[PDB]
Number of protein chains: 2
Amino acid sequence: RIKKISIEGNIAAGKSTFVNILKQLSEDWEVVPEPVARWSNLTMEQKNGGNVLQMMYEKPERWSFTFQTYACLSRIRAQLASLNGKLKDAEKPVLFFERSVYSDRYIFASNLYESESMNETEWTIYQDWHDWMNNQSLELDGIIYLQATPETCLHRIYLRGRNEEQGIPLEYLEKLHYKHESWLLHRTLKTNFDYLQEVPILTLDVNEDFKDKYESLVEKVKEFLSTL
Amino acid sequence: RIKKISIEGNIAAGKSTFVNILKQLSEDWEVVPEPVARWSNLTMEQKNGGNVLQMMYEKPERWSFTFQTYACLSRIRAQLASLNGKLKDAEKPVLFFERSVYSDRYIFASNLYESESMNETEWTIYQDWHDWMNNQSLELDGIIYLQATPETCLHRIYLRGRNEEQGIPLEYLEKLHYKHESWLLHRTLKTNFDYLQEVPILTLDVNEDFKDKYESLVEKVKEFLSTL
Ligand SMILES: Cc1ccc(NC(=O)c2ccc(CN3CCN(C)CC3)cc2)cc1Nc1nc(-c2nccc(N)n2)cs1
Ligand SMILES: Cc1ccc(NC(=O)c2ccc(CN3CCN(C)CC3)cc2)cc1Nc1nc(-c2nccc(N)n2)cs1
Ligand SMILES: Cc1ccc(NC(=O)c2ccc(CN3CCN(C)CC3)cc2)cc1Nc1nc(-c2nccc(N)n2)cs1
Ligand SMILES: Cc1ccc(NC(=O)c2ccc(CN3CCN(C)CC3)cc2)cc1Nc1nc(-c2nccc(N)n2)cs1
Ligand SMILES: O=c1ccn([C@@H]2O[C@H](COP(=O)(O)OP(=O)(O)O)[C@@H](O)[C@H]2O)c(=O)[nH]1
Ligand SMILES: O=c1ccn([C@@H]2O[C@H](COP(=O)(O)OP(=O)(O)O)[C@@H](O)[C@H]2O)c(=O)[nH]1
Ligand code: NA
Ligand code: NA
């Protein structure tokens, strides 16, 4: 049975960097990058996603619903493709997701509703769609939360240097940070997925640069995986 | 095995009337009304759908994508519920769909793209979603096409007397009519569903009032069902 583990964290916490570290450490370890992340850098999904990203910069209250539905669809399709296609010869197969359908809804879509970028009907339609489109083989064995300060993530947005992201304000990162803490640390966020309240969570502090010094983080991962 | 038959036709051709006739004629015959039809007349789907219908009257180029995705989702959910819930004691089970996921895409969503109510990205995202969300137990054994003139349907819009529909112009009904003829009569419409080109189609002329005189139409249905 493939173990499914989500990597969760704020914008520029280090999730993509961490996932591309893990992928290389075992042939029994595979990764599903976040579609939105891949859109940001030829396929019709990439063409659609690049357009949606640009349209979102111009007016989020017009495109948030369209963006969030396509982002989540794209993720489910990509996660199921890896789950059905990969690790068939693995001894102890693990698939690492760069975020989940839960971060799609409870972090991003939720935040856009709160920022008045979706109206009540768009948010209620989104939740209905999400509740339904998520009815199975994608349920998580575990979550790894990469915890960074908003300041760390703001500095890492600067380092990554996507022109379109240099305008992201600290306040927005602080809001996303608070949502992550409520969901994954305090476990105060109510979701419509009962099993989630029971899913084991590994919290890793990634404030210190780990690109060349990640053995302690991977040790924590291997320990966490052995408990599942 | 439940036989799945779609009832296809223009606005106010008589599909709802015909489906509510059929339902009563056999305990082995069940119907899935079109969600959009039900929205037009307490549940969160009805609340969402009524809002989406009203928002669409005000500006279709804003709401067409949201409307078409929720309409099609709502249909898949309702068709699968009947397929999983009903006719378990039937000898020769038949489920009649009021329209299909194909009329959703090739008639309505297509028409809205053509009427510049969806941009290329919205239409390409819609088709991608549709291709994907349709990957199974809903494939049709047969189609029944209720063929009425645009003039007949315009007269039947008047008879049904939905205030919001009295503005529908003959030209729009003529466009929908042409799409139906290309798909179901000439079979000239290319779809992304190969099996559809092979699905048996029964064409019924419903220009004459059938509310109290429908035996000949039902005879054609029973004959058609015996060939499948
Ligand atoms: C690409 C892009 C472009 C622009 C914006 N912008 C805003 O988030 C935003 C919101 C609100 C506002 C203020 N108000 C003014 C007043 N208006 C009436 C209402 C908006 C200004 C700007 C975000 C992005 N990226 C995003 N990615 C995600 C996402 N990332 C991964 C997974 C996932 N599911 N979702 C979500 S959002
Ligand atoms: C530059 C700027 C300045 C202001 C605001 N505003 C709001 O986001 C916003 C928040 C909340 C509300 C309602 N609240 C507050 C006011 N009230 C006191 C209580 C209700 C109203 C408006 C957004 C921006 N731009 C932003 N860019 C992004 C972004 N850009 C690319 C990728 C990405 N993921 N995200 C996100 S935010
Ligand atoms: C409820 C409602 C309200 C309004 C409208 N309006 C328009 O169709 C419409 C379009 C185009 C125009 C002209 N232009 C001006 C210029 N603009 C730039 C761009 C629009 C004006 C009006 C349609 C509806 N109903 C509808 N139901 C369906 C449907 N029914 C069953 C299954 C299904 N999948 N889909 C589709 S559409
Ligand atoms: C009253 C009126 C008047 C005009 C138009 N216009 C167009 O629909 C339309 C068509 C096509 C195009 C591009 N074409 C043409 C122009 N060029 C010559 C070649 C490209 C541009 C615009 C729409 C309306 N209203 C309408 N109501 C509905 C409706 N209302 C409730 C439920 C429902 N299902 N449908 C449908 S249509
Ligand atoms: O320990 C780290 C983690 C990340 N980064 C840099 O910070 C930016 C954001 O990282 P990533 O793209 O992995 O963040 P994600 O958005 O995927 O969490 C990138 O330029 C990384 O190279 C770094 O220098 N050291
Ligand atoms: O043979 C018929 C078929 C329909 N109608 C009336 O025409 C309108 C449209 O019918 P329906 O709602 O069944 O059309 P649909 O949109 O479902 O095809 C309704 O007022 C029907 O009662 C009728 O008088 N005789
Ligand atoms: Na690997
Ligand atoms: Na019946």
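Numbering of chain A is taken from Swiss-Prot, so the residues present carry the numbers 20-60, 71-164, 168-260, in order.
If you're wondering, the header gives X-ray crystallography, 1.9 Å.
Every residue, even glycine, has its Cβ placed from backbone N, Cα and C.
In sequence order, A:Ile26, A:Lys34, A:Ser35, A:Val38, A:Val50, A:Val51, A:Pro52, A:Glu53, A:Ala56 make up the list of same-chain residues 6 or more apart from A:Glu127 (active site, proton acceptor) whose Cβ falls under 8 Å from its Cβ. In three-state terms derived from DSSP, A:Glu127 (active site, proton acceptor) belongs to an extended strand segment. Residues annotated as active site, proton acceptor in Swiss-Prot: A:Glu127.
In the three-state DSSP classification, A:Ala31 (ATP binding site) falls within coil. Swiss-Prot lists A:28-36, A:188-192, A:240-242 with the feature ATP binding site.
In the three-state DSSP reading, A:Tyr86 (substrate binding site) counts as helix. Around A:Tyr86 (substrate binding site), a 10 Å sphere centred on its CB holds 11 further CB atoms from the protein chains shown. Sequence annotations record features per position, and here Swiss-Prot assigns substrate binding site to A:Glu53, A:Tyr86, A:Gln97, A:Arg128, A:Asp133, A:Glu197.
The secondary structure of A:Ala100 (mutagenesis position), as reduced to three states from DSSP, is helical. In Swiss-Prot, the entry for mutagenesis A:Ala100 to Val states: Strongly increased catalytic efficiency towards deoxycytidine; when associated with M-104 and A-133. The structure shown retains the original residue.
Counting every protein chain shown, the Cβ of A:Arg104 (mutagenesis position) has 23 other Cβ atoms within 10 Å. According to Swiss-Prot, the mutagenesis experiment A:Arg104 to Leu carries the following note: Strongly increased catalytic efficiency towards deoxythymidine; when associated with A-133.
Quoting Swiss-Prot on the mutagenesis of A:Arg104 to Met: Strongly increased catalytic efficiency towards deoxycytidine; when associated with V-100 and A-133.
For the mutagenesis result A:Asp133 to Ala, the note given in Swiss-Prot is Strongly increased catalytic efficiency towards deoxycytidine; when associated with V-100 and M-104. Strongly increased catalytic efficiency towards deoxythymidine; when associated with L-104. Under the DSSP three-state reduction, A:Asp133 (mutagenesis position) is assigned to helix.
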Does DSSP give A:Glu197 (substrate binding site) helix, strand or coil?
helix
Tell me the Cβ contacts of A:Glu197 (substrate binding site) under 8 Å, same chain only and six or more apart in sequence, or just say none.
A:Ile30, A:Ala31, A:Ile189
Taking just the CA atoms, what is the gap between A:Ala100 (mutagenesis position) and A:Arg128 (substrate binding site) in Å?
11
DSSP-derived class (H/G/I helix, E/B strand, else coil) of A:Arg188 (ATP binding site)
helix
Close in space but at least six residues away in sequence, with Cβ under 8 Å from that of A:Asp133 (mutagenesis position), the same-chain residues are A:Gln97, A:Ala100, A:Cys101, A:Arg104, A:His159
In this deposited model, 10 residues are left out between A:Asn60 and A:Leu71; how far apart are their Cα atoms, in Å?
12
